[PDB]
Amino acid sequence: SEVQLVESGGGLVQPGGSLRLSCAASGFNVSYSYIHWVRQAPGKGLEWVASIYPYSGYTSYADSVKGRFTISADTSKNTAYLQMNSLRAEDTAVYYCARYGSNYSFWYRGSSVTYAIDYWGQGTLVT
Amino acid sequence: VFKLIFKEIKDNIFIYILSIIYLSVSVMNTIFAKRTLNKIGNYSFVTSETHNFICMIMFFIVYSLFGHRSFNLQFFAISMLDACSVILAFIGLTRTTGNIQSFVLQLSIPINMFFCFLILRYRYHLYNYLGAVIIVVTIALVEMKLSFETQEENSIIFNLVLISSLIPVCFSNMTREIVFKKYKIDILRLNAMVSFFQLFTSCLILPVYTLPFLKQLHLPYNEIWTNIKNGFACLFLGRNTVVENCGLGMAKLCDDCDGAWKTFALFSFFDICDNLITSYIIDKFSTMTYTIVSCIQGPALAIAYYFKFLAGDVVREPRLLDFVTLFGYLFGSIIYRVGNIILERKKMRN
Amino acid sequence: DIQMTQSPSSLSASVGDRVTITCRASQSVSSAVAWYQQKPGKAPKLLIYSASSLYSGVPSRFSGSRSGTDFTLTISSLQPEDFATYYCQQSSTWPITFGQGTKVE
Ligand SMILES: CC(C)CCC[C@@H](C)[C@H]1CC[C@H]2[C@@H]3CC=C4C[C@@H](OC(=O)CCC(=O)O)CC[C@]4(C)[C@H]3CC[C@]12C
């Protein structure tokens, strides 16, 4: 009923290894909206990591993580995964999984969709 | 020899003036449609149904003032084609970017080209094909470039069903061309009876809201009736039925209605004039110049969104890509009309 | 590609003030930007979408405006629960860039 996005997989990992985070989404359907991970290091601003549209399967990444990370989604169980590989020491941060709430403006021959990051998770720390 | 343009325009000036008028009408129709459907995002079916009702009575009044046994079956075919067109468009515009929609219009050009070749036996010149590939390639490249960058969601199947929406509107445009340029039925009678059957086929559009991959317009089987009654309560009176938790990322769009009948009336008037001048172009000249004069609205909507007077508070800056879409359109249409002129000269010379 | 240069990084304002936080994007973003407010130790709440519209639940003090690319969030009267860090976020092109924050105190 009510929207939630609870993460897992956070904790300590050695520099130069793998870690998989998994945000499970409640209430809304994962297929009909974007899902994206956004990080912030201790005492710094919010930084985009990746994003996925699970219906089209369309993935996008930031410039500092491209080729190293991999975002995915299993819409059968309605969650979303982020694997981080070749991890460095500057990627330690608190990671939030979050969706786009969409506003669908529609005239009878066209449609504009506006987005805003509606619901955020509580966040998982990574070191 | 660059003085020939004046004679070429002075021979057939009505088509260019009618294209100017259709431009000024179509941009304003879309503008006021998005301005009222931002004011009444819900109750879309009710808006279209009331619009069709007033289209019908207005066109019958105009037919009484100004204007095989009967063509009610052909009018019903036209209206059912338009109805399935708006079905497939309403379905396809859920996952479709704003650039792919313009590319889809430019792809309604050659669909119309081929289906007017096939059914009602057109003959196309070299320069016509060159103009069509010019316009479509230019606008396709630039809008696909812009769509790689936009965050607007997109799925290829929904763009494909948008092309599938372009198909039956072509069927309807060319069959109204048939019933105009073969049986000489009046424009106004046709539009009135078409709007009648469009009331009926929109009330048969009603079951498309049931499916749930709509974002904000999805309505289950239970609350279609209350949506209609609340839509009449909003439009005809001004009562707002949803003011609580609403908007982005929620169930329903937020609605203001205390002065929405005015904007709806302007939208309906501009759409009435749109359909009227469309049928006039189709009867008088062709169903192939109409698709060009209908594809002018793609680049022109971007030109008109630069102004705050037209597009309220959501404007854009004049990037060069909008200008090269516009000028690719212009070059393609100019060489297309030149091909038509050579074809007409070779026909009248023999 | 697009970065959102945020007005004053940190502004000092007492209760009952009218604060205005500005962020200018690099190139012509449309009205589609949003504004969030993150307290220290919690997730960023959404305040404004599309640079003019209040999100459901947000009080009536916050408002957004724009003139070209210089978006502007403004608060009519600060209250002791409006002391946090404020970010702006574009949604036009795919390299998503937030603002570098703006701490009210
Ligand atoms: C300040 C601006 C508003 C005035 C000048 C702009 C027009 C001269 C441009 C904009 C739209 C263009 C028109 C777009 C569509 C058409 C229809 C097109 O029709 C055909 O393709 C063949 C029609 C036929 O002859 O049967 C002929 C070119 C024309 C008139 C173009 C001529 C040049 C137009 C009128």
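Chain B residue numbers are taken from Swiss-Prot; in order, the displayed residues are 47-113, 123-405.
If you check the header, you will see the structure was determined by electron microscopy, 3.3 Å.
The backbone N, Cα and C atoms fix where each Cβ goes, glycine too.
Record features, source Swiss-Prot:
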type	residues	note
MUTAGEN	B:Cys289 to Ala	No effect on chloroquine binding affinity and transport
MUTAGEN	B:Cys301 to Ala	No effect on chloroquine binding affinity and transport
MUTAGEN	B:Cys350 to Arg	No effect on chloroquine and piperaquine binding affinity at pH 7.5. Decreases piperaquine binding affinity and increases piperaquine transport rates at pH 5.5. Decreases chloroquine binding affinity and transport rates at pH 5.5. Results in the increased survival of parasites grown in the presence of piperaquine
Checklist entry - For the break between B:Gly113 and B:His123 (9 residues unmodelled), what's the Cα distance in Å? => result 21
Item to check | Other CB atoms, at most 10 A from the CB of B:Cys301 (mutagenesis position) | outcome: 16
Item to check | mutagenesis positions (B:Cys289, B:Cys301, B:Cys350) in Cβ proximity to chain C, threshold under 8 Å | outcome: B:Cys301
Item to check | Residues near B:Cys350 (mutagenesis position) in space but at least six apart in sequence (CB under 8 A) | outcome: B:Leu160, B:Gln161, B:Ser163, B:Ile164, B:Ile190, B:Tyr384
Item to check | Cβ-Cβ distance under 8 Å to B:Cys289 (mutagenesis position), same chain, at least six residues away | outcome: B:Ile86, B:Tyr89, B:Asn295, B:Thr296, B:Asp310, B:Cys312, B:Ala315
Next on the checklist: Helix, strand or coil by DSSP: which one applies to B:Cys289 (mutagenesis position)?
Outcome noted: helix
